[PDB]
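Visitor: Have a look at the structure that comes next, please.
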Protein chains: 2
Amino acid sequence: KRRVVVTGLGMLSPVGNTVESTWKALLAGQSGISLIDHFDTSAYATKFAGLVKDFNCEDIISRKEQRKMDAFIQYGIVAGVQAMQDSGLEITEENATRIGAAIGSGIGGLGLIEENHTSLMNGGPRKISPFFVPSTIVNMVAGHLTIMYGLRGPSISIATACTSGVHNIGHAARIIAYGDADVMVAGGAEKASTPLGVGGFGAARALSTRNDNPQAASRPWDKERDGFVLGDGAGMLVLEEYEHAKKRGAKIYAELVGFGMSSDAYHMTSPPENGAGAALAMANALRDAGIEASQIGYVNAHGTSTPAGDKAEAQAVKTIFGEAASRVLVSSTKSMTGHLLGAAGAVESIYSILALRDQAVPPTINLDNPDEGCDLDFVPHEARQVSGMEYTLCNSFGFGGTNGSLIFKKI
Amino acid sequence: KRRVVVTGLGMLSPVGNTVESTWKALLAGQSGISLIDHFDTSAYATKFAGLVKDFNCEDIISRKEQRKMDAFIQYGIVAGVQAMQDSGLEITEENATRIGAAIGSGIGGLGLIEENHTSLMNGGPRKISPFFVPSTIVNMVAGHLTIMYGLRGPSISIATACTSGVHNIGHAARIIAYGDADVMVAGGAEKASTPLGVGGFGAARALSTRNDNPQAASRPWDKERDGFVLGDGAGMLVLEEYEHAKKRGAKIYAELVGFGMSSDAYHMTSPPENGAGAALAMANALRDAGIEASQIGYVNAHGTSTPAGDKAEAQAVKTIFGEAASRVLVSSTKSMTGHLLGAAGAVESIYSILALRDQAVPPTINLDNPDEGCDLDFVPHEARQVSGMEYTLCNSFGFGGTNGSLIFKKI
Ligand SMILES: *[C@H](C(N)=O)[C@H](O)C(=O)CC/C=C/C/C=C/C
Ligand SMILES: *[C@H](C(N)=O)[C@H](O)C(=O)CC/C=C/C/C=C/C
């Protein structure tokens, strides 16, 4: 039996450009939400997002190579490098073959698609960049990373909307467990804060519209929720087989011990009031890990600050935790960070891992007045200190009722 | 140990709207390539593609529901229904939970992205459809199918460019083998024959330009190759665990016995002249199945009719088959059908499965003059009759050097 452990972390996010900085900002209840200034938002109903601030990549990616790449790929690589550096792995010819990648995105290169389409509308097909395809398609984050580090193992990319993050980590472990790889770089990257991504979610009426107080917009479970808050970023994990990691003397952050997937079979964008799909994915993760709900100390919720969405997950937690529902800690870091779509599950896996390290649970800021029936401990305003927390659960749900959960364990 | 078998086939393609029709057209060496007429191609360097002809879906999808869906999703569903109908599975409340889906696409809804972006350019963000997001994102084929049949098992979507098809089948089996599901609907759907998809690949100089003879454009391994030929379509497979399938008395088409993944670590679009990545993926598939190259009767090649691409794969076959390289049959059905990108690996899995059933190997049409060093039996012009063929191998390679292979076995 092969046990997968997390030996390397890397990340870009709205509250920080590194893992540790981001983690301090979350624990200090800082927000990363801000007014969008890279495109005219006058006609838009949402004028704010969680944007990655003062991002440098020149040291890692050259200006000549920057032009073949949408910003989502740029983020993915930089965060991937971080994860590799943190891992300390040395890739040798005797190694290459056993190391792979499992990185996805919800929609990939929206920025460059809009740009190319604009050129085509204004100049015909001869003005379309020669890199249009490889600069936008979702799997190019893993493509460039494999090339960069000479990785020859398995190379997949799962694109399941907001569950992407969780699914890539899940299958990266599965791959390792199966024997196809020893080390896997996994995570997700997203950069949808573009006209079409902001407009598009606006069109569906899914985004918050609180432009008078951008940092208060995102309020999971609060009575005044009006929609999720969009955020860009990327979170990369290095997963590797225990023994392999043991022999090399690797920083072991945690052990990936459970992975559950489920389908809703209800609505294309809406979740069931019930939360049954969310319930069956936690449930399945539990079975896969072989533990009971009661051993879960902290649940990093999907909790996107949407009226219907937050209700459902809460209910699913009450179904799964039952009597231990009052003793379990459930927060949403999306109150600060915003929804990272394809990257959400990746960064939130890092937050659930660090919580094990530090026994501190990031808060759910802006939760001034819980709505009617939410009696759970949502870690309301300030980080909570804890003791003896062995496991944490991490949720992510997505359009098409595609659900996933990851269980982490302290080692 | 769990053995996965294929109990249901479904498919839309340029040469046919059903599985059997398509199969007859391939064996009769028919081409599906034609002049594009849904957009002005006057300024374009390629004016032809493999398009799905006279496609009906009204019986399956209503006109009110058609509007929330890009054509790639439309194709996926219709082909998925076919696969379910062919399977004969009955979904019950005692069943739902164990049946899932694993359907991907290379780029998903290009058609609707261009349309929405056009509206936004000409009318601002209020003219963007409310279904923009769910009508384009890659995972909505599995989303709608799960809802339609009430599937509650695992729901993933792999988006690895032209390897998508193979990867979704691969992981669908892995999932089943692992125990997360008993039945999985898997495959891919693509519909990139749009201005941006044709222009975009044109921009890279990757497409054939033989507009004077569209049906002769696609010529894998021929000396006059000038680029791949674009094709739309979808191919769906129903994978299910042997025992489960046995007990229900299911039509067993074949057994999925091997799945190999590999990374090139060379170039973002170009393959290595060597074909080493392609070699290591066949190699890995072989190990996973536990058989030797010599037992492989037919290889459905990636063979996209690209100068560099076709060279490399051929070499990789010579490395893997070695002495049996002359006795093994290698054809490319892309000579007729064109490249289905995200769907390519799905339809070609069906062609490798049917070849087992009928012991007939589809030809590589248009191969008038093999280039210099290609001495392999490429099944040059007419279908070849065979006897005692137990296994077939199926290849698919993609941008970012992401490789995959599937091995099928006659039962
Ligand atoms: C996210 C959610 N409901 O939690 C949802 O599944 C989703 O739409 C992700 C797909 C988005 C990809 C980025 C595209 C932006 C236009
Ligand atoms: C396909 C190949 N080289 O065999 C290649 O990997 C690829 O570009 C697939 C990605 C395309 C998705 C459809 C987008 C069209 C614009």
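Quick note: numbers on chain B are straight from Swiss-Prot, i.e. 3-413, in order.
If you're wondering, the header gives X-ray crystallography, 2.7 Å.
Cβ from N, Cα, C; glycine included.
Straight from Swiss-Prot, here's the annotation block:
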| type | residues | note |
| --- | --- | --- |
| DOMAIN | B:3-412 | domain 'Ketosynthase family 3 (KS3)' |
| MUTAGEN | B:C164 to Q | 50-fold increase in apparent binding of platensimycin |
| MUTAGEN | B:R207 to G | Impairs the binding of CoA. 10-fold increase in catalytic efficiency with dodecanoyl-CoA and malonyl-CoA |
| BINDING | B:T271, B:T308, B:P309, B:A310, B:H341 | platencin binding site |
| BINDING | B:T271, B:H304, B:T308, B:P309, B:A310, B:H341 | platensimycin binding site |
| ACT_SITE | B:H341 | active site, for beta-ketoacyl synthase activity |
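Structural setting of the listed features?
Guide: According to DSSP, B:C164 (mutagenesis position) is assigned to a helical segment.
In the three-state DSSP scheme, B:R207 (mutagenesis position) is classed as coil.
Counting only same-chain residues six or more apart in sequence, the Cβ atoms lying under 8 angstroms from the Cβ of B:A310 (platencin binding site) belong to B:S272, B:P273, B:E275. DSSP classifies B:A310 (platencin binding site) as helix under the three-state reduction.
Remark: B:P309 (platencin binding site) has B:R227, B:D228 as non-local neighbours, by Cβ distance under 8 Å and separation of at least 6 in sequence.
Sequence-distant contacts of B:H341 (platencin binding site), defined as residues of its own chain at least six apart whose C-beta falls under 8 angstroms from its C-beta, comprise B:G52, B:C164, B:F230, B:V231, B:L232, B:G233, B:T306.
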Visitor: Using all protein chains in view, find how many other C-beta atoms are within 10 Å of the C-beta of B:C164 (mutagenesis position).
Guide: 25
Visitor: Suppose we call a site close when its Cβ is under 8 Å from a Cβ of chain A; which of the recorded positions B:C164, B:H304, B:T308, B:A310, B:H341 are close?
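Guide: Near chain A - Cβ to Cβ under 8 Å - we find none.
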Visitor: Between B:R207 (mutagenesis position) and B:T308 (platencin binding site), how far is it from one CA atom to the other, in Å?
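Guide: That comes out at 11 Å between the alpha carbons.
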Visitor: In whole Å, how far is B:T271 (platencin binding site) from B:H304 (platensimycin binding site) when you measure between their Cα atoms?
Guide: 14
Visitor: Anything from the recorded positions B:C164, B:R207, B:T308, B:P309, B:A310 with its Cβ under 6 A from ligand 2? List those in sequence order.
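Guide: B:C164, by Cβ distance under 6 Å.
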Visitor: Just to verify: the residue among B:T271, B:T308 with the fewest other Cβ atoms within 10 Å, which of the binding-site residues is it?
Guide: B:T271
Visitor: For the recorded positions listed here (B:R207, B:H304), tell me which residue's CB has the most neighbouring CB atoms inside 10 Å.
Guide: B:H304
Visitor: How many angstrom lie between the most widely spaced Cα atoms of the platensimycin binders B:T271, B:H304, B:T308, B:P309, B:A310, B:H341?
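Guide: So the maximum pairwise Cα distance among the platensimycin binders is 16 Å.
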Visitor: Cβ within 8 angstroms of the Cβ centroid of B:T271, B:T308, B:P309, B:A310, B:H341: which residues besides those meet this for the platencin site?
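Guide: Close Cβ neighbours, site residues excluded: B:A208, B:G229, B:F230, B:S272, B:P273, B:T306, B:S307, B:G311, B:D312.
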Visitor: What does DSSP assign B:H341 (platencin binding site), in three states?
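Guide: It is in a strand.
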